[PDB]
Amino acid sequence: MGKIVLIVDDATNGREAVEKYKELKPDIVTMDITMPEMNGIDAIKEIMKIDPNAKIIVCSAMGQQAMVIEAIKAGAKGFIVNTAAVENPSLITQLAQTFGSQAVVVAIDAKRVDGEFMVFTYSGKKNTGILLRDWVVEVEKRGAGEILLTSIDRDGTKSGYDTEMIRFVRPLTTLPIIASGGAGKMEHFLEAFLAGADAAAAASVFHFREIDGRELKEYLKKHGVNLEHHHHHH
């Protein structure tokens with residue numbers, strides 16, 4: 001509702017992402033480290049210095065346990081899994097028990113196929129056959145901290161978030177839902193929140209100067225949408 005999430009993939013330099021955090025100033029930042037060449041953990045240190053109270057999330061490659069450890073040392077609070085967690089749900093349960101359920105994020109890239117919601121793995125390239133309904137229920141029971149609802153059909157459209165998928169997922173989970181895909185203008189953000197999303201992620205709209213970060217924050221304020229906190233300005 002009132003949280004902004006920035007997505008920095010391996011294709012963007014860590015220095016660039018840090019500069020964006022200064023101007024935009026989001027609440028949550030997701031950075032990819034599966035390609036060490038980009039100095040992912042180095043950027044994580046930069047985010048902490050600018051705002052040590054930020055929620056940093058790190059995406060690790062399947063099988064890099066020590067990589068997850070380093071990301072935590074950098075000040076990360078949460079870490080993400082996708083195809084690995086789906087193939088072996090036991091990993092999600094173990095991760096919650098060890099570092100706290102709130103630190104494990106289960107990401108699901110989904111599409112509408114055969115008249116039912118179906119999960120896709122491998123960056124949404126290949127269908128698994130697992131139903132979106134059944135997977136979401138399992139993720140909650142496993143102790144997943146949060147769930148990332150990604151719409152592959154809407155990704156890159158920039159014509160509004162997949163409000164259909166958002167509403168459909170909401171009744172099956174009591175976790176925070178991070179909606180990703182379709183974000184092109186301020187109107188799309190407001191729609192996604194009404195659909196029951198807890199936070200909205202956007203990367204393209206910022207890098208290409210499509211939406212103004214500061215004006216976006218003002219928009220949410222005007223509608224009376226904010227988290228339970230105390231405001232003090234002079």
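We count from 1, first residue shown onward.
Placement of Cβ uses the backbone N, Cα and C atoms for every residue, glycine included.
Noted in Swiss-Prot for the protein shown:
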ACT_SITE  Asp109  active site
MUTAGEN   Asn82 to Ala (Swiss-Prot position 103)  No change in activity
MUTAGEN   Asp109 to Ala, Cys, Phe, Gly, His, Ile, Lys, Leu, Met, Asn, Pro, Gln, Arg, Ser, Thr, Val, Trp or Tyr (Swiss-Prot position 130)  Complete loss of activity
MUTAGEN   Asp109 to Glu (Swiss-Prot position 130)  Weak activity
MUTAGEN   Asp155 to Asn (Swiss-Prot position 176)  Decrease in activity
MUTAGEN   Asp162 to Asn (Swiss-Prot position 183)  No change in activity
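DSSP assigns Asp109 (mutagenesis position) to a strand in the three-state reduction. Of all the mutagenesis positions listed (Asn82, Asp109, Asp155, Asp162), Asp155 has the fewest other CB atoms within 10 A of its CB. The CA atom of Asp109 (mutagenesis position) is located 8 Å away from the CA atom of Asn82 (mutagenesis position). When secondary structure is read from DSSP and collapsed to three states, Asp155 (mutagenesis position) falls in the coil class. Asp155 (mutagenesis position) sits 9 Å from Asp162 (mutagenesis position), taking the CA atoms of both as reference points. Across the fold, the C-alpha of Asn82 (mutagenesis position) and the C-alpha of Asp162 (mutagenesis position) stand 19 Å from each other.
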